[PDB]
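**Student:** First the structure, then my questions, so here it is.
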Amino acid sequence: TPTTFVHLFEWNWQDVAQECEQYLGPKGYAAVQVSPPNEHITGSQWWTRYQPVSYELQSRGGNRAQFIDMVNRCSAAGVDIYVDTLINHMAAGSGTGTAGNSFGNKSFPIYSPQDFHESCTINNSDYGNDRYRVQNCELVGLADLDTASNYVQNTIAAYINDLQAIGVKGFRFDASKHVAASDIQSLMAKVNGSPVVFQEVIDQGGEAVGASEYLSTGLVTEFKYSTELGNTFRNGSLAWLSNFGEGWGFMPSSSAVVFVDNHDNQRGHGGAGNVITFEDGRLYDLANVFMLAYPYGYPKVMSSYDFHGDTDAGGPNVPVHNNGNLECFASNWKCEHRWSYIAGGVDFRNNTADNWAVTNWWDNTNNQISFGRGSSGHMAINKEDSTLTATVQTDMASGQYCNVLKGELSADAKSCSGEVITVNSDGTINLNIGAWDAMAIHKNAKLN
Ligand SMILES: [Ca+2]
Ligand SMILES: [Cl-]
């Protein structure tokens, strides 16, 4: 059963379509969050995607036909498409867009200067004491749309409904904190049906505008998750994670979208150095295994490119599927969604979705933990310097199981491609996990 989505950051439509068919579908990912498909400013930086010019489907990712082709091919493969939608602003300054349209002085093909709030700057101190400025002033110079206007609402709603008509199943509302929750409620009343909607709201406490204000209009990004998980894995004890979630003051599990890192915080926007990313290698593997095994929120796996320390740089100059070879794992696309520990975690989550309880939690008071998901699965992480050899209790049927983080069950269920884990007649497992390693087993990866 589908439980996890992935952000194919800066991936073009051709690459996404092929990825859906060859990997995402077969591996069980539920959906793909794509980069903004609408017309945006010209330029090679990744952030040009966040400065809209119009709603025509011609962007760095491809043209309208290629976009439609991608939705169709992914849909047939069993994978949904979530579109990153810009509901708060339009591009700053003047220029030309990716579909040839010009703009300048708050004049665009679809908006006039009167469709925006009067210009003012959002200062850092405004976040803590002035909700009016946070929602009516400009985010880093971006023209702030009058989201209370019936015209503006109809225009954004037409775009969303158009995308639904061609097959899009979900939407990410970018910069939601900068738009009054009541404006979003009014916008949603114009949207057909009930697509999956998740709102980007960064709230780590002490904001004049809180994440809780957006719970009635859809799911909300829980940034406390990314930050605390990173902080605990680097500077704390994994044993503290026994009550992770609402117990730590996070929003309701059923309303949260979580992640180890996202495209912004892996670049220092909305997250400090404690955020764990692909650069951390094995540490990133372990952080993902915890997130995917733990029953809190709707997770999304990050899929990045090596930016070589340049936080403004756009993606690689080569496609992922290049003349027969995969441009993954090296200095171009990282493809974390293909890393064995991460893909194995997704498999574990997909196969334990019938039991959302954390059962039989065990820890060594520090960096060795193990817990189950009833009789559906069990896992363990060793982040100490010595082997984890403890005997832990499970609710699983005795037998042989493939450690899904390191391999998988063959078609005839006669063998695994990686190590085998044995569940004893009394439900116990005599662990044998080396330093900075883990194991995960589930009821549907049992040897015959
Ligand atoms: Ca605004
Ligand atoms: Cl996000």
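Residues displayed in chain A correspond, in order, to Swiss-Prot positions 25-472.
Cβ atoms are placed via backbone N, Cα and C, with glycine included.
Pulled these features from Swiss-Prot for this protein:
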BINDING   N112, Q159, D168, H202  Ca(2+) binding site
BINDING   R196, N286, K324  chloride binding site
ACT_SITE  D198  active site, nucleophile
ACT_SITE  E224  active site, proton donor
MUTAGEN   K324 to Q  Abolishes chloride binding and reduces catalytic rate
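Structural setting of the listed features?
**Tutor:** For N112 (Ca(2+) binding site), the Cβ neighbour count at a 10 Å cut-off comes to 25, with all displayed protein chains included.
When Cβ atoms from all protein chains are considered, those within 10 Å of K324 (mutagenesis position) total 26, not counting its own.
Around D198 (active site, nucleophile), a 10 Å sphere centred on its CB holds 19 further CB atoms from the protein chains shown.
Packing around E224 (active site, proton donor) is summarised by its Cβ count: 22 other Cβ atoms lie within 10 angstroms of its Cβ, all protein chains included. Under the DSSP three-state reduction, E224 (active site, proton donor) is assigned to coil, being neither helix nor strand.
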**Student:** Can you tell me which of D198, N286, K324, our recorded positions, come within under 6 Å of ligand 1 at the Cβ?
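**Tutor:** None, as no Cβ falls under 6 Å.
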**Student:** Among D168, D198, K324, please name the recorded positions whose Cβ is nearer than 6 Å to ligand 2.
**Tutor:** none
**Student:** Over all pairs in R196, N286, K324, the listed chloride binding residues, work out the largest Cα-Cα distance in Å.
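**Tutor:** The span, Cα to Cα at its widest, is 13 Å.
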**Student:** From the recorded positions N112, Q159, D198, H202, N286, pick the residue whose C-alpha lies nearest to the C-alpha of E224 (active site, proton donor).
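**Tutor:** Result: the closest of the recorded positions to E224 (active site, proton donor) is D198.
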**Student:** Does DSSP give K324 (mutagenesis position) helix, strand or coil?
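**Tutor:** For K324 (mutagenesis position) - judged by DSSP and reduced to three states - the answer is strand.
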**Student:** Which ones, of the binding-site residues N112, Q159, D168, have a Cα no more than 10 Å from the Cα of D198 (active site, nucleophile)?
**Tutor:** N112
**Student:** Taking the Cβ of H202 (Ca(2+) binding site) as centre, how many other Cβ atoms lie within 10 Å?
**Tutor:** 23
